[PDB]
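**Student:** Quick one: the structure is below, questions incoming.
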Amino acid sequence: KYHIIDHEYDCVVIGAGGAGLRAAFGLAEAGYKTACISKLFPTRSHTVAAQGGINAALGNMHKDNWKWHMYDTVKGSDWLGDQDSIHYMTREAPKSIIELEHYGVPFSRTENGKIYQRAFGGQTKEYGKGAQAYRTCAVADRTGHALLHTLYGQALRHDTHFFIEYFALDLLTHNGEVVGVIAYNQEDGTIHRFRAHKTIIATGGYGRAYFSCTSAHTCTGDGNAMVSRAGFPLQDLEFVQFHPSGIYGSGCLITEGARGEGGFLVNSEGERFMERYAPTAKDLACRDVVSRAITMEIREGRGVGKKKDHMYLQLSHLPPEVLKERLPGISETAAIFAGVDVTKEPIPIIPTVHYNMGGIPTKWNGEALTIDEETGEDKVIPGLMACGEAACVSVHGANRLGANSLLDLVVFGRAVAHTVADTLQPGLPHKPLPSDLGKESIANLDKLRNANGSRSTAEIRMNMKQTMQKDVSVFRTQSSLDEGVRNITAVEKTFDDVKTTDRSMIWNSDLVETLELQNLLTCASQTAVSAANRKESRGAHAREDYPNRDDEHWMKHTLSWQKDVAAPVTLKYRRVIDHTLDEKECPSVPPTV
Amino acid sequence: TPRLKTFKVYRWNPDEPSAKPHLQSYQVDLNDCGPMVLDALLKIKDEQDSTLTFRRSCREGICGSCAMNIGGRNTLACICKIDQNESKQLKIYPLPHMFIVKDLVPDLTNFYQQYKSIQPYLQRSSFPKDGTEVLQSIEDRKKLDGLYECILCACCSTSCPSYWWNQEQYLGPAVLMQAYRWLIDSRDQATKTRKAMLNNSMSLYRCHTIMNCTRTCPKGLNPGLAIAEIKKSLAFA
Amino acid sequence: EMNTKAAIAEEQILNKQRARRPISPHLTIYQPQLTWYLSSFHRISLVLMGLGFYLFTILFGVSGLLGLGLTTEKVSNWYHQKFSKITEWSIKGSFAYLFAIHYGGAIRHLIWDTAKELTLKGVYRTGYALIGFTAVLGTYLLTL
Amino acid sequence: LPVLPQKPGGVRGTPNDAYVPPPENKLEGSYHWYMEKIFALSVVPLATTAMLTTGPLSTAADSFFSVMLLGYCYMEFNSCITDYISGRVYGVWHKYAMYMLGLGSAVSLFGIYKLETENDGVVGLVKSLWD
Ligand SMILES: *Cc1cc2c(cc1C)nc1c(=O)[nH]c(=O)nc-1n2C[C@H](O)[C@H](O)[C@H](O)COP(=O)(O)OP(=O)(O)OC[C@H]1O[C@@H](n2cnc3c(N)ncnc32)[C@H](O)[C@@H]1O
Ligand SMILES: CCCCCCCC/C=C\CCCCCCCC(=O)OC[C@H](COP(=O)(O)OCCN)OC(=O)CCCCCCC/C=C/CCCCCCCC
Ligand SMILES: COC1=C(OC)C(=O)C(CC=C(C)C)=C(C)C1=O
Ligand code: SF4
Ligand code: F3S
Ligand code: FES
């Protein structure tokens, strides 16, 4: 019916974000034939919208030890982070941001020619017993913006074969191992079969399953659904992060550094949130403490705003010098979607979904994981790796610190390129496979193209979005979560009669939005069922009927299988890793309160 | 009680290429809409004709995908506010003098081949020995303010008359500001190579100072003053 | 050899579709702004004025090669007939404003190449100081 | 005017086939920008001191004026050739229209010789058409 074009490469990379670009010229420099398949232009991703920093223990504001930066990562993760991946990201943090400035990232500078560092929340020096430290190492408020525009320019220096604006449908499998992807070109409508030796998935997180999120429009779950459709598990899908600050109604994000250098949470009464109802005796805690502080404030009676669901963040106390040098792009993005300035009156604040710490279960060195169904022990998948936000190395665990996820892309996108060069020899004939490889992904494209039903694809997308905002939220119990797995199952049985009105193939932006919906229902129906099977409360997952952290029974990640939509989800568990790489360099920390 | 504002969107379909392009009229309720234009183009594609295709990613104005020609001027739809007056209609168009693909999707392929030809990477030949970063003063860091924050949306390039005709040879204002961004970088000691691919007949000297560039930039930058400093530096050598 | 027979098989399907694409309209939809109208008048005025400088010097230059002996009073008297006295003031009136908008425009285009007054406030304040200067010196040559 | 065959759709190839720039030819690059800014820095003073003088202008005060006006009107028409009758789309008819500013304008310098000797300059002809 169609015509399929065949390619042959050593490694293919899905995604041109901050992690798929760093993994692209890490392999093209070492002498491979890489192909970075992307859906958007590379400097249009979601990592262009980051106004934070990239943590590094450089120590140019004061003294600093890396091992201090390890302690704030594992303590703020509620001891679910794998401490052999906390040890590798934090130790290779000063080596990887000095190298990031040799590429041409324009950093903010200090009085002697060194990189400027400021303070975020969660990070303190002297092993968690001391003052707040400055390890953020940032451009002013274009840190994610100046990260893509430099990593994309350095990927033009080495020969990286970009395939811009391709939608990657599925993966090609042959007896438990993968051999490449099958992509759909949007510009002329041809299906492409990329054969590879190793494939790398860096497709970002899913935020558009929820109603109001800070994610992009294209920030659906597209690599987490390509993996679970092949029969491989997804890990820790119940831990989603709710940001404390986001614009009411739409969902735009004001920066985490707004409360960094001077920031007051202001209720209806106008008092700083230090005590007396919600918080602990320190302002600017992690985003599970201060986000559970806000959502319980408007519920008990302190109703600021118009419909008693609102918050204020004070910014008139700061000098006007700070509001133009250290953060100018927040002065403009609050006066448009809200219509209020940042120097005299406080801007609206609503907690919305920010980050997703679930994804492909991955070793510290980039290789993906699965488990053997009889012994319950780990086993790698041959030929598949992952990096970025679509990978759960559990360097974040149950609560991600501020500015630690831009270090995930640079460090663990670089470690992917080192464990291929020490594992594969450049250029080696590919196996002869059948002529109908990737045939079930063509008939699934040919089913949704000729759709003739009742419900449109923007009507099922609203039933999924409002269900997961009601049940799977900041406060959940096992009487709304049992309903939330029951309402997300009644939605997925109505995807079988979807309706599509555009039967073309050149830029079918109606076939793509119903393929980004099939991808999102698979990652939504596993977040609902795997959150209703965690009878404890740690990190960003709080239960009002089991409010105590259970460090003896529930020190384990979950593993969710689902083959297609409207298929039953099963769960299995794997033990966390609590020993570091070298116990003589640093000791493993013990779990405290 | 509803209030209806009438939209007019440029339409083409590459599956039936024999028909000419034309304007189609849609009626958008302004009460149950958003304030911006992208909140009214996404509302059409859900409750009406759903074959209307366009580019969008973040709804914020930091990526650069939704660049179209709304009401005469080139702007980003995430930010261009709808005028709350039902009596006046609105006209939406693609970027001017571009080969469109389907509806509002212009072929930005020649724009990416010219951005590769200015070599947008650092070309230093010596690094410090102790393993720390390369030094740069604070006053040499303020040279890059206003240049390093362009988002590559090409609203400035497809507003230039001298880029409307000669775009296969002349680099346009968006690309030449991204050559000036690397020219005055103080830690980029390879600068004679950069001021030699612009020293021909049509790469830089097709600018005539018709500053639509600086006028239509939604991020408030200045790609017209940046071209006048490459000419000022190519002369006094 | 794959990745080479896969590239020529891609250009054949794409060049067939790239030839059926239209061009989006460029003039007749764009907003009339001050930055382009006052810089399109600058080239129209020099083209019309420069054509007259060429037409009157070839006419005095072909008379030297092909000997015809043209003087100023031989050609000034010829121009003073063949046109009405209303039509002469239409040529004398339009050529004065096209000289005034180009004499001020060439001072505007000299501050601009020394990288001065190129911001969006300096473009719009020396465009009002060029429109107003045009009406002063344009009428000043109709009296004289 | 005969049109060469053009690129099918504006582009040719993939987005990662970079533009190959022409070689450095600074005679028609940086040196052409000098002669425009020299011929424009020596007309606007000499047109200022040609409207404040009541009579005609001297012989040596017009031969400098009549030559600097020729190159200022020649560099202007050189910009309207490269923009419109270009080599991508007309080919050899860019050179044929560039030779008509050659031996169709070098005999406009002999017309200056019929104005600085047998008459009173070019400022005497345009002031006597009565503008
Ligand atoms: C949303 C956000 C995130 C954020 C932040 C502010 C906002 C508004 N501020 C941050 C901060 O201050 N500090 C910090 O440490 N992190 C902050 N974040 C999070 C951070 O941006 C993310 O961790 C990061 O952006 C993740 O990047 P990653 O490379 O993992 O993912 P991506 O940027 O979304 O890129 C994905 C690429 O893959 C392509 N793609 C997607 N699906 C497909 C398919 N199906 N086929 C082919 N390509 C695909 C995308 O187009 C993109 O190229
Ligand atoms: C080869 C000659 C033909 C040139 C082209 C044909 C005519 C086009 C010339 C320019 C367009 C019209 C401008 C002419 C207006 C200037 C002449 C004029 O106004 O007449 C009066 C006026 C004043 O007369 P007075 O005796 O001093 O006192 C007033 C009486 N009591 O005459 C002048 O002296 C004005 C000075 C002349 C200005 C222009 C002279 C050069 C024009 C030739 C073409 C110019 C080409 C490019 C010039 C633009 C450079 C910025
Ligand atoms: C010098 O500036 C301009 C041009 O240069 C390329 C034009 O050709 C055109 C088109 C032609 C004319 C003479 C208006 C415009 C609109 C213009 O302002
Ligand atoms: S200079 Fe301005 S208009 Fe031009 S591409 Fe950059 S941001 Fe867009
Ligand atoms: S709009 Fe174009 S013509 Fe020059 S002054 Fe700007 S690049
Ligand atoms: S989507 Fe980023 S600017 Fe419109």
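Chain B is numbered as in Swiss-Prot; shown residues: 30-266, in order.
Looks like electron microscopy, 3.2 Å, at least that's what the header says.
Here the Cβ of each residue, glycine as well, is placed from N, Cα and C on the backbone.
As annotated by Swiss-Prot, domain '2Fe-2S ferredoxin-type' applies to B:36-127, with the evidence given as sequence analysis. The [2Fe-2S] cluster binding site annotation in Swiss-Prot covers B:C87, B:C92, B:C95, B:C107. Annotation source Swiss-Prot lists [3Fe-4S] cluster binding site at B:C189, B:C236, B:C242, citing similarity to another entry. Per Swiss-Prot, ubiquinone binding site is recorded for B:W194, and the stated evidence type is similarity to another entry. Here Swiss-Prot describes B:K260 to T as a published mutagenesis experiment; the accompanying note says: Abolishes SDH activity. No effect on complex assembly and stability; when associated with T-261. For the published mutagenesis B:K261 to T, Swiss-Prot gives the following note: Abolishes SDH activity. No effect on complex assembly and stability; when associated with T-260.
Situate these features within the shown structure.
**Tutor:** Taken residue by residue, the domain '2Fe-2S ferredoxin-type' (B:36-127) breaks down under DSSP into 10 helix, 27 strand, 55 coil.
All chains included, 23 other C-beta atoms sit within 10 angstroms of the C-beta of B:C87 ([2Fe-2S] cluster binding site).
The Cβ of B:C242 ([3Fe-4S] cluster binding site) lies under 8 Å from the Cβ of B:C185, B:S188, B:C189, B:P202, B:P252, B:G253, B:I256, each on the same chain and at least six residues away in sequence. Under the three-state DSSP scheme, B:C242 ([3Fe-4S] cluster binding site) falls in the helix class.
Take the CB of B:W194 (ubiquinone binding site) and look out to 10 A: across all protein chains shown you find 18 other CB atoms. When secondary structure is read from DSSP and collapsed to three states, B:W194 (ubiquinone binding site) falls in the helix class.
In the three-state DSSP scheme, B:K260 (mutagenesis position) is classed as helix.
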**Student:** If the [3Fe-4S] cluster site is taken as the center of the Cβ atoms of B:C189, B:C236, B:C242, which further residues of that chain fall within 8 Å of it by their Cβ?
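**Tutor:** Going along the sequence, the neighbours come out as B:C185, B:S186, B:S188, B:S191, B:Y192, B:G201, B:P202, B:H237, B:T238, B:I239, B:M240, B:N241, B:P252, B:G253, B:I256.
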**Student:** Quick check for the class: what is the C-alpha distance, in angstrom and rounded, between B:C87 ([2Fe-2S] cluster binding site) and B:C236 ([3Fe-4S] cluster binding site)?
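**Tutor:** Given the Cα positions, B:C87 ([2Fe-2S] cluster binding site) is 33 Å from B:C236 ([3Fe-4S] cluster binding site).
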**Student:** Between B:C236 ([3Fe-4S] cluster binding site) and B:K260 (mutagenesis position), how many Å separate their Cα atoms?
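**Tutor:** Taking the Cα atoms only, B:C236 ([3Fe-4S] cluster binding site) lies 10 Å from B:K260 (mutagenesis position).
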**Student:** Taking the recorded [2Fe-2S] cluster site as B:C87, B:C92, B:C95, B:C107, identify the other residues of that chain whose CB atom sits within 8 Å of the mean position of the site's CB atoms, giving them in sequence order.
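**Tutor:** Nearby residues not in the site list: B:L67, B:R85, B:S86, B:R88, B:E89, B:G90, B:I91, B:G93, B:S94, B:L105, B:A106.
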**Student:** Which whole-number value in Å describes the distance between the Cα atoms of B:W194 (ubiquinone binding site) and B:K260 (mutagenesis position)?
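**Tutor:** Per the Cα atoms, B:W194 (ubiquinone binding site) and B:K260 (mutagenesis position) stand 21 Å apart.
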**Student:** Select from B:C92, B:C95, B:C236 the binding-site residues whose C-beta atom falls under 8 Å of at least one C-beta in chain C, and return them in sequence order or as 'none'.
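**Tutor:** Qualifying residues, whose Cβ lies under 8 Å from chain C: none.
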**Student:** Provide the list of recorded positions among B:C87, B:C92, B:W194, B:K261 whose C-beta sits under 8 Å from chain A at the C-beta level, in sequence order; use 'none' for an empty result.
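**Tutor:** The answer, in sequence order, is B:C87, B:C92.
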**Student:** If H, G and I count as helix, E and B as strand, and all else as coil, what does DSSP give for B:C236 ([3Fe-4S] cluster binding site)?
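**Tutor:** Once the DSSP labels are grouped into three classes, B:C236 ([3Fe-4S] cluster binding site) ends up as coil.
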**Student:** Could you measure between B:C95 ([2Fe-2S] cluster binding site) and B:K261 (mutagenesis position) for me? Cα positions, answer in whole angstrom.
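**Tutor:** Taking the Cα atoms only, B:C95 ([2Fe-2S] cluster binding site) lies 34 Å from B:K261 (mutagenesis position).
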**Student:** I'd like to know which of the binding-site residues B:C92, B:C95 has the most other Cβ atoms within 10 Å of its Cβ.
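**Tutor:** Going through B:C92, B:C95 one by one, the largest Cβ count within 10 Å is at B:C92.
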**Student:** Among B:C92, B:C95, B:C189, B:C236, B:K260, B:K261, please name the recorded positions whose Cβ is nearer than 6 Å to ligand 5.
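**Tutor:** From B:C92, B:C95, B:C189, B:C236, B:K260, B:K261, counting a Cβ under 6 Å from ligand 5 as near, the near ones are B:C189, B:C236.
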